[PDB]
Amino acid sequence: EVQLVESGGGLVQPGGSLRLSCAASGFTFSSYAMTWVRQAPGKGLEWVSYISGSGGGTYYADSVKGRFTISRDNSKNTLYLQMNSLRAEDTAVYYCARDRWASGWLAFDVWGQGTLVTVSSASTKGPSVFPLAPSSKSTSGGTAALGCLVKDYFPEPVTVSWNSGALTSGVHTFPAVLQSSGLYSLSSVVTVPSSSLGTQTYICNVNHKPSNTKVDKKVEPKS
Amino acid sequence: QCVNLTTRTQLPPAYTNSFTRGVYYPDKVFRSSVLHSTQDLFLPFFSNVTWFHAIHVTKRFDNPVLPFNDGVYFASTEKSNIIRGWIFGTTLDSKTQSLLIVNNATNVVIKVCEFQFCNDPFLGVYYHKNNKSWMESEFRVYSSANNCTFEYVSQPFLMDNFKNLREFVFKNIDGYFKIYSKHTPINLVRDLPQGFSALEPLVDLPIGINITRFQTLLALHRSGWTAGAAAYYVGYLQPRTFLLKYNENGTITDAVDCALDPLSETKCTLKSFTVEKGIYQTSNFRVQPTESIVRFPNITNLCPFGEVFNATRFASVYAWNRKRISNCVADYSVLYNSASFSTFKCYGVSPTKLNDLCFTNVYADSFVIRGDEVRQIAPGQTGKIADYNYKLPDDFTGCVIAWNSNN
Amino acid sequence: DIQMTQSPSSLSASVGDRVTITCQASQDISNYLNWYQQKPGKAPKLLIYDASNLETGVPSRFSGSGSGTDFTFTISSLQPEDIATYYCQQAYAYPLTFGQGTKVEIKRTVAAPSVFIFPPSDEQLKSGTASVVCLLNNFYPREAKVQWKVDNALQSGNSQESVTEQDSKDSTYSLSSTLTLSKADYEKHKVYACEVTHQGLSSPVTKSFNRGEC
Amino acid sequence: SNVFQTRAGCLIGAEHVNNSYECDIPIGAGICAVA
């Protein structure tokens, strides 16, 4: 199984230096090349670097001159990317790509999963959880939704499970939306008739990896 | 100290266009704002060149053997300092003098020596963590070298968002091996960019050997481990006529192959580029002879040499018979082919070239002597027999044909 | 470099319909072009290289054509799961040349939405934040409007939309409209109402709630 | 992509046309040639 997983992406202050790692297995990182590209959230692709059996015969984009420096590694045979003089508008999800020949144009292959990097002077801060309640006197409709919202977490991901494995119906999860505080939010919801809210127990479980926060909250009508 | 790499994967050669690049300054003379017609070795315009690429399907690392023929136009598009060196020779072994042109680090070494090449010769660059510049480490091109001559060292052939397309032309005329080159930054990723340029003469080495086959030294990435990239095109020069327009600065800006198509032949004939409306007369359509028939008159009466060689009786040597032969076709081929004769000693004209030879009379003198007396047949020979008996005149001598007849 | 005018930026066509995404360039690239598929939240995938050669691991239903200065990239029979972001890329003067991308979506069968209100719970009230949200889940057609009214008055300048990616069962969107305010403002008002307008519904459906239970 | 036989020779690369125009490029025996 071809696999190229990315790590090291995250928090760097302006002008900072970092080695991003792209670990390789299941092929040969040499006869095959590698290529850093980046996807900005909400924006398009933009290529960064080549490599051809060695990190001396490479290239960089006009928009990336002087900031990034690609590198490889022997033995365990991984790829590295050195960063300097980053600017705020360069926040993006970076990708370590590949090819297969190179002699006759350069067509990519592995297209790995990508990793996010953002550069700012901001300090890390903890998240908050926001419930999504029903109405006590809701009579305009007979079907209600339950939901649990994680707010002001930075960065991703957050996961949700439901009631000790014996209940699974109705899972839906929303994409992230950025907030005025610079932080992130994501909601997971369900839409079901209200006949099964107070009769079938519905519990959301919220799990956050960067802080290892595990909270099990049961939704109940107020008063 | 050579290594056999049997792991090379062999496939039929790829092909691509050559467009119009491949023009070089025919002579070291400055010309300005002039149309000049020259007749030399060139790469025909819009020809098929054999692009060799270290591609993939089993990574297709490519370093084949290409015949040198009558000169070679080479062109490499490179970024990572891979294609480094060339080998020239008719048999590419230690039995025939061979040429090695290594564009190694900091230098170019051109040697003409008796080399014992690898079955798969090349050079190998190995990176070192200490030094960013790769160390030229593996040099496996010959197993041994002896009888070196013309060991030439000069400044290395200069290395140039752009790929440095380097073009070279290799020629071998009358013992002079001429090297032409030009470097140009290009964008196109794999092939020649649309455009035109001329290659400078650089150097013309006095290398006095023959070349008919050749090889490309390449760099291999060791992370044995191999790699390459980039690409090397090869084209074969042919005799051609070219019209070149030298500008005010003396740089060739355009050329026309006089045999590419009728339009180019027209331009070549008018010694101009813009042709007016109308008919022009260019050359001569002359069909060629399909074959040649040589006809010779019907065989007529032969010279009766079967009645003198096979004669029942032979006269005494003191009264040697000398028969005049004339007015007949002399077919000496059969008598020369017959192996019954002891020897066959013809003077002046060798027996292989007397077929076209025509004579006005021939005197056949037939006798019997001893084997030790054959040495008595010489112009003005000395001895009792050669003096008081039949004596060969001191002038030029004809032919003597003898066989032993003891039985 | 070369500029890539990839159009359309977005397109909606029903199931089975042919989709052609025209990828423009500057000068005579001929057939040397490749197409790549990017699912939302997923790594890019190979589709076709040299505009004519299909590689392994790709469904045969993916097709591409065009050469020179125009490229088709035409889909034979549209499946419900094809919705992704597609980029056309090339190589000639270095792949700095990228395209702005094309978003493809699928028309399907009309389905009625689910409507609900997410009010600020007492847990959120104590810390001083209040988010009043109304959701539209699985709404067809994939365009629909949610209106928040405070005291039956339409609100703006403090409303956002959170848009869910394609639900695979019916190729359909989910969108939640959120109203942001404080506890004092949200106690000082009597009735709240979020309204849904949808094609299959003759008249919009209004659902109500209140803080202060009044 | 056509070959034409004339009183004045074999012409390759031109297509005979039934109608007649003024002479542009003479060929021979009343035959004249871009359009």
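Numbers in chain B track Swiss-Prot; the residues on display, in order, are 14-70, 76-178, 185-247, 257-440.
So how was this one determined? The header says electron microscopy, 3.5 Å.
Cβ coordinates are placed from backbone N, Cα and C, and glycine is handled just like the others.
According to Swiss-Prot, the features are:
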type	residues	note
MUTAGEN	B:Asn331 to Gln	Reduced viral infectivity
VARIANT	B:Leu18 to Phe	In strain: Beta/B.1.351, Gamma/P.1, 19B/501Y
VARIANT	B:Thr19 to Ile	In strain: Omicron/BQ.1.1, Omicron/XBB.1.5, Omicron/EG.5.1
VARIANT	B:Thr20 to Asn	In strain: Gamma/P.1
VARIANT	B:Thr76 to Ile	In strain: Lambda/C.37
VARIANT	B:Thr95 to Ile	In strain: Iota/B.1.526, Mu/B.1.621, B.1.1.318, Omicron/BA.1
VARIANT	B:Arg102 to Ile	In strain: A23.1
VARIANT	B:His146 to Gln	In strain: Omicron/XBB.1.5, Omicron/EG.5.1
VARIANT	B:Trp152 to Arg	In strain: Omicron/BA.2.75
VARIANT	B:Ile210 to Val	In strain: Omicron/BA.2.75
VARIANT	B:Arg346 to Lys	In strain: Mu/B.1.621
VARIANT	B:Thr376 to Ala	In strain: Omicron/BA.2, Omicron/BA.2.12.1, Omicron/BA.4, Omicron/BA.5, Omicron/BQ.1.1, Omicron/XBB.1.5, Omicron/EG.5.1
VARIANT	B:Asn440 to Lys	In strain: Omicron/BA.1, Omicron/BA.2, Omicron/BA.2.12.1, Omicron/BA.2.75, Omicron/BA.4, Omicron/BA.5, Omicron/BQ.1.1, Omicron/XBB.1.5, Omicron/EG.5.1
Please identify which of B:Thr19, B:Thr20, B:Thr76, B:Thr95, B:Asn331 has the densest Cβ environment, defined as other Cβ atoms within 10 Å, among these recorded positions.
B:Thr95
When the Cα of B:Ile210 (variant position) is compared with the Cα of each of the variant positions B:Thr76, B:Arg102, B:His146, B:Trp152, B:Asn440, which one is closest?
B:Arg102
Could you check which of the recorded positions (B:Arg102, B:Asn331, B:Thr376) sits closest to B:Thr19 (variant position), going Cα to Cα?
B:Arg102
Let me make sure I understand the structure: which of the variant positions listed (B:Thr376, B:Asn440) has the fewest other Cβ atoms within 10 A of its Cβ?
B:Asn440
Roughly how many Å lie between the Cα atoms of B:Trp152 (variant position) and B:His146 (variant position), rounded to a whole value?
6
From the Cα of B:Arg102 (variant position) across to the Cα of B:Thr20 (variant position), what is the distance in angstrom?
21
Cβ neighbours within the same chain of B:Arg102 (variant position) - under 8 Å, at least six residues apart:
B:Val120, B:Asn121, B:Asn122, B:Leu141, B:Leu241, B:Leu242, B:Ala243
Including all protein chains shown, what's the count of other C-beta atoms within 10 A of the C-beta of B:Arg346 (variant position)?
4
Rounded Cα-Cα span from B:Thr376 (variant position) to B:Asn440 (variant position), Å:
18
Check each of B:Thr20, B:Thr95, B:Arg102, B:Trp152, B:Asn331 (the recorded positions) against chain A and write down, in sequence order, those whose C-beta lies under 8 A from a C-beta there; write 'none' if there are none.
B:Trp152
In whole Å, how far does the CA atom of B:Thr376 (variant position) lie from that of B:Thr95 (variant position)?
67
Nearest to B:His146 (variant position) in three-dimensional space, by Cα, is which of the recorded positions B:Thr95, B:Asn331, B:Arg346?
B:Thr95
Test of understanding: give the count of other CB atoms lying within 10 angstroms of the CB of B:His146 (variant position).
10
Please list residues from the chain of B:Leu18 (variant position) whose Cβ is under 8 angstroms from its Cβ, counting only those at least six apart in sequence.
B:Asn137, B:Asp138, B:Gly257, B:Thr259
Residue pair B:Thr76 (variant position), B:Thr95 (variant position) - Cα distance, angstrom, rounded:
23
Rounded distance in angstrom between the Cα atoms of B:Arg346 (variant position) and B:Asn331 (mutagenesis position):
33
